[PDB]
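K.L.:
Handing you a structure now.
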Amino acid sequence: XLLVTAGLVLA
Amino acid sequence: XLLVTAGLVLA
Amino acid sequence: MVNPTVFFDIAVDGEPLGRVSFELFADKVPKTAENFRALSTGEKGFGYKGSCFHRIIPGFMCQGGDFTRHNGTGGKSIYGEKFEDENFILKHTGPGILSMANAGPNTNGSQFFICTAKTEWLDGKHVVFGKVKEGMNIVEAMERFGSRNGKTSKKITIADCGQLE
Amino acid sequence: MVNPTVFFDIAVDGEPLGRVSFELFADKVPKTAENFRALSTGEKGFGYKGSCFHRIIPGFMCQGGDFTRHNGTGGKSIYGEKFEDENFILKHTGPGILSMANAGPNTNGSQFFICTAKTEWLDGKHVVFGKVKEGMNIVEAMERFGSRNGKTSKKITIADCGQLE
Amino acid sequence: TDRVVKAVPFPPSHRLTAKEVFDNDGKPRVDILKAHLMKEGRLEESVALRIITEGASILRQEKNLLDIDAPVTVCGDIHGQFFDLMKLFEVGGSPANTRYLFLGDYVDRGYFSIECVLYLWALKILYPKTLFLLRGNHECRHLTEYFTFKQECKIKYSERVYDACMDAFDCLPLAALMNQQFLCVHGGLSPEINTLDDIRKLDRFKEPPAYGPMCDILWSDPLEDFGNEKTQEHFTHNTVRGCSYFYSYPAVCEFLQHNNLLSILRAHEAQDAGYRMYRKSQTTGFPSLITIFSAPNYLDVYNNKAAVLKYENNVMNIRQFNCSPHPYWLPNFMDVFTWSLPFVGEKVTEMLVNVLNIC
Amino acid sequence: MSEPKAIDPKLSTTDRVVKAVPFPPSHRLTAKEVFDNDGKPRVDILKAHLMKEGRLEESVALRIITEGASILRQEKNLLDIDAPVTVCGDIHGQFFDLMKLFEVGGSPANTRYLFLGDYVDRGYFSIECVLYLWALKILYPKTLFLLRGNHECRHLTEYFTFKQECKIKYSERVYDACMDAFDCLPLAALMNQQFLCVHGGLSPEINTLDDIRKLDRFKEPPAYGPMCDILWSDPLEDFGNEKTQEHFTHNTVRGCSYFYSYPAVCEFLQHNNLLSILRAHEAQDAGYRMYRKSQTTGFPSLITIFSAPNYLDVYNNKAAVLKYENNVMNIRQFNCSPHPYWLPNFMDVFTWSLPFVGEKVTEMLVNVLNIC
Amino acid sequence: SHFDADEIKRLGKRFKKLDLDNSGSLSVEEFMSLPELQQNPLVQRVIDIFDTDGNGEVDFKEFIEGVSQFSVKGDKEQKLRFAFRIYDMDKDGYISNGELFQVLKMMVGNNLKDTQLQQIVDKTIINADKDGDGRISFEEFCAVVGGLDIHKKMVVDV
Amino acid sequence: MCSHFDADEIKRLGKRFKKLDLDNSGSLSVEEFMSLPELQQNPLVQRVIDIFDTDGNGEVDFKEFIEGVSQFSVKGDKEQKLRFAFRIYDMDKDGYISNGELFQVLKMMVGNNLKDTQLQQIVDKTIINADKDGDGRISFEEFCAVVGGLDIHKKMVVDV
Ligand SMILES: [Ca+2]
Ligand SMILES: [Ca+2]
Ligand SMILES: [Ca+2]
Ligand SMILES: [Ca+2]
Ligand SMILES: [Ca+2]
Ligand SMILES: [Ca+2]
Ligand SMILES: [Ca+2]
Ligand SMILES: [Ca+2]
Ligand SMILES: [Fe+3]
Ligand SMILES: [Fe+3]
Ligand SMILES: [Zn+2]
Ligand SMILES: [Zn+2]
C-alpha cells in the first residue's frame, strides 16, 4: 500500500 | 490519568 | 445511511432513570457496530441486558458492557474471540460519542464507553462506532451516581436494550 | 515560538538544485526535533551531509536519512540507540510535512520523510516534527525523479546541511 | 505440517482446464470461474489466453461510440480490487438480468488486476449485448509498465498473457451513448472534440499518444473550482495528471447543448463518497457532470466508499457500498526472501560489528 | 577458621530488571536534616530528597505544615504585593513541573512569587508540593506568596486523591494538618495597586476591595456566596461576544457558583480603579489566555494563567508562568518534565493485578474443560 | 485425601483429548493448541504451578492437583496460595522485584513503559515489605490482599 | 585445511573474548550478549548464536566464535555467504525451510506490523511461486534459484 518503514517495506 | 481499559486500569 | 439505532433503558437500583438511544455508524465501522447491535438485541444468546455500568467517572465517561464479570475484567464479543481494531476514521469529538474499550491494541470485546466530554487523547487508540441520538440528559443523570475511580454509589443497570426503527 | 530551523541543499548526481527550509516543532515535540537538528548540524560526527534519499514515491513522500547502509535498513539516533514515539500531536496536513519513519511502534531512528500529499493514514503511527518553511519548488522537483518502486533513477543526495535561527 | 495459521485458505494447486471453464456451445461458466478466482486460483495458461482473445475479438467488432439503452448500471474504476468487484455485482444486480457499463481502469493499483480482466472478459463473451466495457487511461502499456500490471502478468502467468491483454485493451471502445442523454467517457472532454462526430471518426486500435483527442477522452479532469469560474477560459492544461486538459463548467454546458446531451458520466478521479455531482445545467436542473468511483478503500488507505450508478425508469439511483476483505501481497509481488534478505544482511552485520565494540 | 573464599561474579546482582531507574530512599529526613539551628528550612536539601520520592519523618512533615500554617494565619485576606512578581497558576500536584517553573521564573532567593491556588489533587505528588511550598514560605515570609484554590478544601480533597495521598505516604494526621493550613490560605491579592489576583473570579456579592477585607476566611468554603465565588467563578464562555447582556449567570459547567461577563468585569475595575484581574481555575492550551482588551487602556481585562503542563498526563498543553516588571507583563512558557508513575488512587500492583489474574486464569481453565 | 470420581472421570476424558502424543506429559505445543489459550498472558504461569515436580511438562497426578485449588468446594487460604504463586516464579516462598515485574509485563505488556512498570514495582515493595528484605512473603502478601473478595471469582465447574 | 583466518587475526579476537566473558568460563551465553548497547534492539541476536553453535548448547565457545565470524571476512565467497543466510530461515537446521518455520523467522523481524492472517498468506504464495519440485519446503537449490541475483553477499562483511 502506502507506508514509510525502515527495513521491511510493506504493501 | 483518564483512560478506558478492560482489566488493568492505568493512570 | 441505513445505520441501525439501538436503545438502552437505564435503571438506578431497579428504578428507571430514562432511555438513551444510539446511532451506530455501521457505514464507517460495520464489524464493530454489528457487535454492539447484536449484543443489544441478544439474538446470539448473550448481551447487554441486565449488565451494569461499573465505571462512571463524572466529567469523563460511563463505561459498561461487562456481562460476564460486571467489574471490568470480562466481557465477550459475537465473533467468539476479541476482534481487531477495525479502523480509526471517527474521533472522540465531544460529549455523546460512543466508543469501544480495550486492553491495548486489537483486543475489542463488548465493553464500551460514553463520553460526557471531549476525549481527544483516545484517538487512534479506541474505535468510535456511535453517538448519543436522544437521551444525553439520562447519561448526565447517570453521572450523578459515579465517583472518581468510577465505582457507583447505587447500581446503574441496562434494564432493557434492543433495536429501534 | 523560538523554534529551530534547519536546511537541506539537494544535489542531483552532484550538481545543485536548491535549498529546503525546515521549521522544527521543539514546542510540540522536544526530543524528536533535537534528533533531526543534531544530525542536520552534524555535531555528533555523523550527519545529514553526504546522505541519500533512497525511496521517493510521487504523490506520497521523500524518504531519506540513512547513512550507515543507504538502502533503508540502517540509521541510528542521537540517543545512542533508537528512541520512543514521542507523541502524535501533529498530524499530516498535506504537502510540506516532515515526519519520522520507523520499523514499527517505539522504533524511531535517524530516518525521516517529507510529504508531497495529504497522508492522514500515517497519523498515530508516525511522529510528525516539522514542515517545509521555504523551498517547496525544490521538493516538487525531487519528486519527479522517483517511481512506484521508490527507486531513484539519478541518485538524489544531500550535501550541505546546517542551521539558521 | 508446520503450518501455524491453519484457518486461512490455501491457494489451489490445480489450474483450470479448457473443459472446466468452457462448454460445448463455447459459453463460459462464470460461477465456476468466480469461486476459483476468489480462492486466488489461477487458470491453465492457454485458457487464460482464450478468455482474452475470444473476448478481444468481440470488442474489435464493436464501434468507437457504443449506443447503450436504459436500464444500465454504470461503474467506474475497479482498479485491481477483485474482491470489491464481486460486491459491486451484488449491489448492482446479476449480469443476467442487469445491463452494465464500466468506464475503465480495471487494472493497476490493486494487486488482483488480472482477475478483474479474466472475469469481465468472461462476462463479455457470455453477455455481449448486455455487459459493456470501455477504455480507461490505465489500459495502455506505458501505465502498466510503470505501475503494477506488467509485474502481475509476469508473476501470475507469462509476459505473453500480458501481450494478450495489451492487444485486447486497444480493442476497447472509448465512449458510450447512454439513452441518447448521456455521454460516457473515462476522463472527459477535448477541445479538439466539438461534436459527437469527432469521437466516431478516430483511429482507435493504437496506443494513446501524449496529446490528441484519444488521450483527452481518457485523461481529462474538471477544474477544482468547477462552478466558481473567476478565471474563465474553456480548456486549461492539466497540472495534476501531467498531460491533457482541464474542462470548466461553460466548456461542458456548451458541449451538452450543442449535441442535445443531458450530462456527462465519468470516473478517473478518486471520490470520497464514491461519486460526485457537479454544478447543475440551468436548462434542466440536472447535474452537468457526475463522477463515479467503484474502488472502495482505494489502496487500502483512503477510507473512501464506492458507488455504482443505476439509471432505470427516468430515475438515476446512486448505490453506495463498502470494502470487502482481500488477500495480501508484498509490493511488486516480491517473495518474502527478496523482501527479508536485505534486513537480515544488516541485522546480522549490525550485531557482529557491535560485538567488536567491547575491545 | 576464616580462609577467604571465591565467589561467583554472575551471582553478584539483584533481580531488579530495570537497574537504571532510581529506587526511592528508605531514609526519612529528620528535623536535624531539614531544619537549621536558627529554625530555617534547608530547601535545597529538601528538593533533592523529594525529587527522588523520599519522605520526611511524619513529625517533621507536620512541623513544615504547622509552621507555614502559622505564617499564613497572620496574613490578611487581600494581600499587598508589589513588582517584580512572578505569578503562577494551578500546579495540581505536578511536583516535577513546579521544579521547572522555578527555573523559568527564577530562584525564590531573589524572585517574588504569587501562586493563585490549586496545589493539590489530580497530580499524584501533591504532598510533595505542599511540603516544599510551605517550606519556602517559612524561609521567605515576604517574598513567596500562596493563595487559596477551590481544591484547597476537604470536599474536593476527599473526592479526589489528596486524602488518599497523605494516608498512603504519611498519615491522616498530616491530612488534617494540611486542612487547617489550607483554611489559613489568603483569598485574594492586590498586586502593585493595579491588579487583583484571585483563583476563580468575581462575585455578585463583592463590589469593592473592602468587601474581601471584611470577609470571614478560616473555614471550609461554602456552597453559596462570596468566598465560594472567589474560588469557583469562571468567565462566561463568550467574553466580548455577549449578545443578551447579564452580569452573573449560573455556572452550568461547575454545578455551583456563577459565570462572569465583560460588562461585569469592566464595571468592577472602575469602581475600584484597577488595571486587570489575574485568575487561574480554567485549563489553558497555551498555559494562558488574554481576554478582550478594554479599549480605554489596550491591556487585557483578564488573563487566566495555568501553570500545569500536560495536565492529567494527557492534555498536551504548555504551562505559563507570569513575570511582571517595568510596566510590561511577561508570559513565559514551558513544557512538561518527567515524573514517576503511580497507579490510580495510589494502589499497589497486587490490588491492581489480582482481578485480571483471577480472570485470565479462570478463563484458561474454563476454556480447557469446556472444549469437549 | 482424594475427591469424587464423577468429576475426575470428566477431567480424565478431557486430559486424553489434550494428550497429542498420548505420553501423559503436556508440552508448550500441547497447550498452545486451543484458540483461547494462545493469545492469553498467563498460560505459561499456570503450567508452571501445575507442574509440582519441575520437569517442564504436566502429567495426570498434577492436572488433578492443580484444578483442585480451583474446584467449587475450595477455601480462601487455598485459593490465595495459588494467586501468590503467579508472582513467585522460582517457588522459594518469596516474590522479588524481578519476579513481580516479569509477571506484570506478561499482563500489561506494552501498554505501560518498562521504567513506569518498574517504578510501581519498587513502590509496592516499599509500602508492603515489613521485614525490609527487598522481597515479599505470603504474610506480607495477605496483609495487602486479604481485605478483598478475590477468592469468590477463582471458581470453575468440573 | 578449510579454515580462513591467520596469525594476527585470531590473536586480536582473543583479546575481545575475555572482555565479553563476564564469568570467564570460556563460553559466551545469550545473557552475556544482551548486556551490550546495540544488541537488545536487534531481532536476529538469538539467531547469530543458534547458528554459531556447531554443537548446540546455548553457549558460543572460542572455536565457534572464530569459525562463525570467518564467513564475515573479505576472504569469504558467494556459495558461503548465502549458505549462512539460508540458515537464518532455518531454525532446526534440517536443510529444508518448512512452511511455518519461515513464518516464525519473519515474525521475529516483522512482528505485529503485519497481521497473523497476512504473513501466512504471503508465505503460502512464496512457496507456490518458487517450490519447483513440490515438496512443500524450500532447499538451498530453490532459495538460490530466487535471491542469487540481488547480491546482498557483497555487504555481509565485517573487519578482523
Ligand atoms: Ca503428551
Ligand atoms: Ca510434571
Ligand atoms: Ca520467587
Ligand atoms: Ca519481606
Ligand atoms: Ca561465559
Ligand atoms: Ca557451543
Ligand atoms: Ca527446517
Ligand atoms: Ca523444495
Ligand atoms: Fe483510475
Ligand atoms: Fe484547577
Ligand atoms: Zn483514470
Ligand atoms: Zn481551580
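Positions of Cβ are set from backbone N, Cα and C atoms, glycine also.
Quick paste from Swiss-Prot:
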type	residues	note
DOMAIN	C:7-163	domain 'PPIase cyclophilin-type'
MUTAGEN	C:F60 to A	Loss of ability to stimulate MAPK/ERK phosphorylation
MUTAGEN	C:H70 to A	No effect on peptidyl-prolyl cis-trans isomerase activity. Reduced interaction with BSG/CD147 and ability to induce leukocyte chemotaxis
MUTAGEN	C:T107 to A	No effect on peptidyl-prolyl cis-trans isomerase activity. Reduced interaction with BSG/CD147 and ability to induce leukocyte chemotaxis
MUTAGEN	C:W121 to E	Loss of peptidyl-prolyl cis-trans isomerase activity
MUTAGEN	C:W121 to A	200-fold decrease of sensitivity to CsA. Reduced ability to stimulate MAPK/ERK phosphorylation
MUTAGEN	C:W121 to H	No effect on peptidyl-prolyl cis-trans isomerase activity
MUTAGEN	C:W121 to F	75-fold decrease of sensitivity to CsA
MUTAGEN	C:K125 to Q	Acetylation-mimetic mutant; no effect on its interaction with TARDBP
MUTAGEN	C:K125 to R	Loss of acetylation and interaction with TARDBP
MUTAGEN	C:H126 to A	Loss of peptidyl-prolyl cis-trans isomerase activity and interaction with HCV NS5A. Loss of ability to stimulate MAPK/ERK phosphorylation
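Are these features on the surface or tucked inside, and what are their neighbours?
P.N.:
Here C:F60 (mutagenesis position) comes close to C:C115, C:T116, C:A117, C:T119: these same-chain residues lie at least six apart in sequence, with C-beta atoms under 8 angstroms from its C-beta.
Around the Cβ of C:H70 (mutagenesis position), the number of neighbouring Cβ atoms within 10 Å comes to 18.
In sequence order, C:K82 make up the list of same-chain residues 6 or more apart from C:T107 (mutagenesis position) whose Cβ falls under 8 Å from its Cβ.
Around the Cβ of C:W121 (mutagenesis position), 19 further Cβ atoms fall within 10 Å across all displayed protein chains.
Look at C:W121 (mutagenesis position): DSSP puts it in a helix.
Summarising the environment of C:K125 (mutagenesis position), the number of other Cβ atoms within 10 Å of its Cβ, over all protein chains shown, is 19.
Remark: C:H126 (mutagenesis position) has C:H92, C:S99, C:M100, C:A101, C:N102, C:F113 as non-local neighbours, by Cβ distance under 8 Å and separation of at least 6 in sequence. DSSP assigns C:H126 (mutagenesis position) to a strand.
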K.L.:
In whole Å, how far does the CA atom of C:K125 (mutagenesis position) lie from that of C:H70 (mutagenesis position)?
P.N.:
23
K.L.:
Using Cβ atoms only, which of the mutagenesis positions C:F60, C:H70, C:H126 are under 8 Å from chain B?
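P.N.:
Cβ contacts with B, in sequence order: C:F60, C:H126.
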K.L.:
Filter the mutagenesis positions C:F60, C:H70, C:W121, C:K125, C:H126: retain a residue only if its CB is under 8 A from a CB of chain F. Output in sequence order; output 'none' if empty.
P.N.:
C:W121
K.L.:
For the C-alpha pair, I'd like the distance in angstrom between C:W121 (mutagenesis position) and C:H70 (mutagenesis position), rounded off.
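P.N.:
Counting only the Cα atoms, the answer is 26 Å.
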